[PDB]
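Q: Before I ask anything, here is the structure I am working with.
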Protein chains: 2
Amino acid sequence: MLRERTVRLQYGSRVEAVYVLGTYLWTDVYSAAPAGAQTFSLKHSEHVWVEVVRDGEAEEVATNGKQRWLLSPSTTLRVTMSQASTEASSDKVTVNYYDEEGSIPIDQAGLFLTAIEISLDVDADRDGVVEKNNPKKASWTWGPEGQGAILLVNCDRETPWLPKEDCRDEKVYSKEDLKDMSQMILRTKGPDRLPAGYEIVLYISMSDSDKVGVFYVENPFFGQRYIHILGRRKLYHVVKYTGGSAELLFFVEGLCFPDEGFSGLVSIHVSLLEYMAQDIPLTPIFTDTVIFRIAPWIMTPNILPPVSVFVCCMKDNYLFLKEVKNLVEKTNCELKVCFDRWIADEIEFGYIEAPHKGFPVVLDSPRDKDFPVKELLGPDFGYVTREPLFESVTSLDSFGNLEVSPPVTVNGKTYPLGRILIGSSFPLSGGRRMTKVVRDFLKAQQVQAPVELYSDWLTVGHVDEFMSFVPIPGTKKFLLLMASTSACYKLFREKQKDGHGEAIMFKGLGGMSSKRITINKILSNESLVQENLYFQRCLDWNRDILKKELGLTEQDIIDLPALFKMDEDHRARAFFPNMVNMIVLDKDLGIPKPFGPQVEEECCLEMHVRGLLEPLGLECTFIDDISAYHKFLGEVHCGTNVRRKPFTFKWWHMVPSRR
Amino acid sequence: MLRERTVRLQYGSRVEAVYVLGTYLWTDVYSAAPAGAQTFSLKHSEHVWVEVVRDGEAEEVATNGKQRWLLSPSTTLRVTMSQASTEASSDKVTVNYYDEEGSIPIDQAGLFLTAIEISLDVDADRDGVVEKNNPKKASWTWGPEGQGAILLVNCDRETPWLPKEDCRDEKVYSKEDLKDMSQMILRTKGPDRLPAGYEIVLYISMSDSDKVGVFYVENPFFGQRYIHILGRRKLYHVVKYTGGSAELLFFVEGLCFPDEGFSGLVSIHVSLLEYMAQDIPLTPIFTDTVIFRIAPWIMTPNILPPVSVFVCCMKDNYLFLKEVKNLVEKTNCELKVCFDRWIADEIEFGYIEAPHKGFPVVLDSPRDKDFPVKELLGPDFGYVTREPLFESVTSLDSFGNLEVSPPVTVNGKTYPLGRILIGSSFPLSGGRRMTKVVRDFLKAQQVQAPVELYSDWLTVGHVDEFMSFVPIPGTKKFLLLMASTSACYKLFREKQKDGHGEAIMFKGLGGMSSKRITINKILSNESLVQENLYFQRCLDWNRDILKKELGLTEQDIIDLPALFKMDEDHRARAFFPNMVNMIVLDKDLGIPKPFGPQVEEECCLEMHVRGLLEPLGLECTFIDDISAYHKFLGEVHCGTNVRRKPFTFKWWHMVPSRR
Ligand SMILES: [Ca+2]
Ligand SMILES: [Ca+2]
Ligand SMILES: [Ca+2]
Ligand SMILES: [Ca+2]
Ligand SMILES: [Ca+2]
Ligand SMILES: [Ca+2]
Ligand SMILES: [Ca+2]
Ligand SMILES: [Ca+2]
Ligand SMILES: [Ca+2]
Ligand SMILES: [Ca+2]
């Protein structure tokens, strides 16, 4: 017994009421007394506990006492029951009223009770099973000691016959769908039927009706069916009561990820309703509430174990395919090929998790691209997208512009899932920026606390053009890799001094041959030197943001030589392939083949990169995606996306800061 | 020195840079080395601290040393300055490079520095004065130990010549306006001018531009003027630098209260910008940020000291005016009269507070009412309103439907400012509810954590028809007063038994006389008894919510007799005036005169109410607003609104729960 409820005795009459377990009644006996009545006595049944409360002081009374008390407005009853009524129950309290002359009652008022248990239960303690009436089920708190139930957006697709994600409709087809859903049990105990005038109703708000759906599983003659009882255009469901000790099992799906204007928290209610009369609304005698938080979309840094390597290229790029295959064979990853840069630009593999279930889910980049990537939608492979209404899409909406750091600690605050990284332009610049709809979505997931970098000095404008992360083998540490033009100039000047100035660039690319690009020709180009000094300033501005926002020092960073050429917008495009954008499969790195100056018949860029990485136990494989095209103009011709295992750290164990 | 910044030496050249105090530089000397260089040495000036960092291990170096170190990419410099450059400064670091043959330098690279202090300061520690560089000025935290700067919505009006609140424009006229504003100081130290290519810029986001305005005070020849430098349609302002130790004083106004979609937090930034070249955006070398939270609109419970009593009635309601005047004379309050129920329905007196300033502010009820209450707008008397776009206004939007509890503790959680109370209908009812725009606004203030009650069983539909709060004189406690029909029936039945059944109701109201309403006539009306039993159920449902949400027991509640009659919508209107809606001026209560049955030439309702309240030290005055109309049909003919002192508890010392 916790909540006090008001049930008044009625003058001269009998009051019948449902008593919901976990509450108790305060009972006015004074208003029902006939005028002139002096004192009262009371009788009560075996399973009803009665106290007489005078001015706050309470006294327990026997089932049949003859004891009398003075009638006063400040003398009331407190009525309690610990167990549900059966058909063998008579649960009652009877009050007798006496005037001052004579010991025979002049009147009587009584209270007839039917006790029932009503509890809407969910797995609040997050172990995957639904506990009985968790007192914390009506709130949601973060952290290891945190509590409250978790809900997955059911964004995958169980059967291929439908083009759309499961959550797009109000229907369930396969029982396998239920495995993606959170269980909710309405537990009751009581007699064979509810007393006349009562019904039990499940309901949700209009606002939450596009955030959830709730199904009930029926097992009629011709086989299992799934009834949608709450969700889009269904705000309430009248429950069919069955007596004795009973449980109704419901399955809940999320329809929507957290977003701008939506915290991710939703509510479901059950009420016992009392019929008053026609034209009068039913009265909510008792209400129980459970809360769900919808699980966030979470990205995967390069430090996490690789599962599948997705690759796209034209069918004839052979060296690329052979070299990627060899790379993947060194690992336990599976290779998937589509016959070309989209897989990098249009998709980001994320994941969702709840205590009972989790699956990978694809974020699909905004269309400019007239069509979705939706052919990856399948069983336990989910899909989500955001499209702008007004705002126009630019190159910064491509997911080459979307990355995530490993876990970091910054100013004493840990980010166990790392931090999302997105390239942007300076605030006063008037430059490009990723669309608000996508930015709002990433921020709304909250657990990856996104950081904006400066990518808009690049023609394409993506963060993965200038930076990446790699593990340090045999440790729990990692390194930030940064593109560096000054590293390239230093190396080339060294090679020139060594007598190598005539060493030629892009050997084996026949479409570059007539250009005859040598170290000498590069170093003597004055405007190019100035362009790249400026680009190093851009890289260093990013370096400072990353050290600041990721809690990094110079010990955590390695510089890879890079070179750019300025276009007419004053933005950088790669002069030779960017080696920093690499396939990271734990200790094995697929690195884009640079095609740098040959010294003693080895690329000096390759040899320099090996000398930096190999002492760490990182094994380097250079991958050639460009020879099939016979030249390099600054554009990458293939794409790869690695799908990884989720973090072992549970997101709900994080404690993000107030918003 | 806290933040590390990257400044690279440039090959063969000299690099000039501004050094902002509170940062330090990491300096690459390796990239600037000529090819073939083996070792390096360095010189530096008196006010520049230089460390040689090899692989993380740092060593301080003398101003002129001859010491040489091996050139390595992992050997860098750490450069620090503790004081701003003057005109007498030469701040520099020079690096000499040596090859393996000979001790004369083969080249030199150098760093020329100008150190400046730049700090954007606000009163983060909330004492009313602007401290120097509070490290917490860039966040906002709740509570006694909390920190970060507070901003008032400047919603009052300094001069009458303009019809609108001060914040509606971009202009400031009177210097008195500045007193409503938060101070923000840009503090700097440095030489006579910034080095070539730099400028300092204040800025805000597009989003915050309708939330704030920022003025600078100039004192030219012809007198003081106020320049709007940031706000609506001004997102940035280029600052005029003056050398030496300088401070620029700015004044910040809030334009908007917290609301749906607006947390109340805003940002203002200062950046040092570096010019690169034409067509290239300027680079933000350094940025400092301050945060403001806009103060919430807060209501006043009846326990707070009364300041002014606002009253509206027709000019000839004399008994009302005389009796209200007498009541107010017992107190130190001032009476204000307008010559009629609006003042209760259309306005709610709230207040705002910041450490430097606070003033009362009126919430104006949504129009159905074709015109605002805006004639209360004046100096230090502010105004705010919310109007629906789509949703239609009903009687539940009237501010008789808007109240606030005294401070309460509920389940261990304290609500030091009390909790806002608003009447509504049951969730499945399809009944009336206050408009979303107003509800969203009240919820968004956060510090009064609003609760919805059930008012929609009443024809008018206001919470102040059935409940109120009064202090308990000579204590810190209070009572909830509840209308009770059962209390009325009990009293009338007692009077009937006493021989008083023929005692007549509404004596002295000539328009009621032909009805000849007596106790007998009331008690024998069967359908009326049933109507009022139902209304008591409605009252008791509210009673339970209040005890639950306010942490109240039966000891905290007193029932006042009331009676209603049902209309054709099954809603209640007062049968005789509702005594619970009363003027509370501390120990003195103006109570609506009930016009109840006369027994021994005293109203039995008046005598019953005195017997309940007077033993507590509450002094009762019955006020007659209806005799001037000769009858009572259930409508109240006058209105009163009491403006009170604010709580002494500062809202920013509260810690509300996560949202
Ligand atoms: Ca559980
Ligand atoms: Ca479905
Ligand atoms: Ca599914
Ligand atoms: Ca599934
Ligand atoms: Ca990506
Ligand atoms: Ca201060
Ligand atoms: Ca103004
Ligand atoms: Ca003002
Ligand atoms: Ca003012
Ligand atoms: Ca009010």
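One-based numbering along the chain as shown.
Looks like X-ray crystallography, 2.1 Å, at least that's what the header says.
Including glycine, each Cβ sits where the backbone N, Cα and C put it.
Straight from Swiss-Prot, here's the annotation block:
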type	residues	note
ACT_SITE	A:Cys638	active site, nucleophile
BINDING	A:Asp123, A:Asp125, A:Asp127, A:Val129, A:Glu131	Ca(2+) 1 binding site
BINDING	A:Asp166, A:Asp169, A:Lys171	Ca(2+) 4 binding site
BINDING	A:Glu348, A:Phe399, A:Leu402, A:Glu403	Ca(2+) 5 binding site
MUTAGEN	A:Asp169 to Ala	Mildly reduced enzyme activity
MUTAGEN	A:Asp177 to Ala	Reduced enzyme activity
MUTAGEN	A:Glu348 to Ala (Swiss-Prot position 354)	Loss of enzyme activity
MUTAGEN	A:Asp364 to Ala (Swiss-Prot position 370)	Reduced enzyme activity
MUTAGEN	A:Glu403 to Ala (Swiss-Prot position 412)	Strongly reduced enzyme activity
Q: Determine which residues of the same chain, besides A:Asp166, A:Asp169, A:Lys171, have their CB within 8 A of the center of the CB atoms at the recorded Ca(2+) 4 site, and list them by sequence.
A: A:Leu162, A:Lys164, A:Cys167, A:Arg168, A:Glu170, A:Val172, A:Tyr173, A:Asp177
Q: Please report how many Å separate the Cα atom of A:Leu402 (Ca(2+) 5 binding site) from that of A:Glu348 (mutagenesis position), as a whole number.
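A: For A:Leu402 (Ca(2+) 5 binding site) versus A:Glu348 (mutagenesis position), the Cα atoms are 8 Å apart.
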Q: With every protein chain in view, how many other Cβ atoms are within 10 Å of the Cβ of A:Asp364 (mutagenesis position)?
A: 21
Q: Rounded to the nearest whole Å, what distance do the 6 unmodelled residues have to cover between the Cα atoms of A:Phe339 and A:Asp340?
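A: The gap of 6 missing residues is bridged by a Cα-Cα distance of 8 Å.
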Q: Looking at the recorded positions A:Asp123, A:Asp125, A:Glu348, A:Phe399, whose Cα is closest in space to that of A:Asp166 (Ca(2+) 4 binding site)?
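A: Closest by Cα: A:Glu348.
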Q: Quick test of your reading of the structure: among the recorded positions A:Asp123, A:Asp177, A:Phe399, A:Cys638, whose CB sits under 6 A from ligand 10?
A: none
Q: Counting every protein chain present, what is the number of Cβ atoms, excluding its own, within 10 Å of the Cβ of A:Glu348 (mutagenesis position)?
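A: Taking all protein chains shown, A:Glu348 (mutagenesis position) has 24 Cβ neighbours within 10 Å.
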Q: Let me know the DSSP-derived helix, strand or coil state of A:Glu348 (mutagenesis position), please.
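A: In three-state terms, A:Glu348 (mutagenesis position) counts as strand.
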Q: Taking only the recorded positions A:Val129, A:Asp169, A:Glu403, which one has a CA atom nearest to the CA atom of A:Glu348 (mutagenesis position)?
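A: Sorting the recorded positions by distance from A:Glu348 (mutagenesis position), the top entry is A:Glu403.
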Q: Rounded to the nearest Å, what's the C-alpha distance separating the residue listed as 'active site, nucleophile' and A:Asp125 (Ca(2+) 1 binding site)? Just drop the number here, would you?
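A: On Cα coordinates alone, these residues lie 46 Å apart.
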Q: Please go through the recorded positions A:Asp125, A:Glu348, A:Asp364 one by one and keep those whose C-beta falls under 6 A from any atom of ligand 3; give the result in sequence order.
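A: Going through A:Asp125, A:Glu348, A:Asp364 in sequence order, none turns out to be close to ligand 3.
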Q: Sorry to bug you, but what's the C-alpha spacing from A:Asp177 (mutagenesis position) to A:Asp127 (Ca(2+) 1 binding site), rounded to the closest Å?
A: 20
Q: Between A:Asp123 (Ca(2+) 1 binding site) and A:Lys171 (Ca(2+) 4 binding site), how many Å separate their Cα atoms?
A: 24
Q: How big is the Cα-to-Cα gap, in Å, between A:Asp364 (mutagenesis position) and A:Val129 (Ca(2+) 1 binding site)?
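A: Cα-Cα, rounded: 33 Å.
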Q: Please report the end-to-end Cα distance in Å across the unmodelled region of 3 residues, from A:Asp368 to A:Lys369, as a whole number.
A: 5
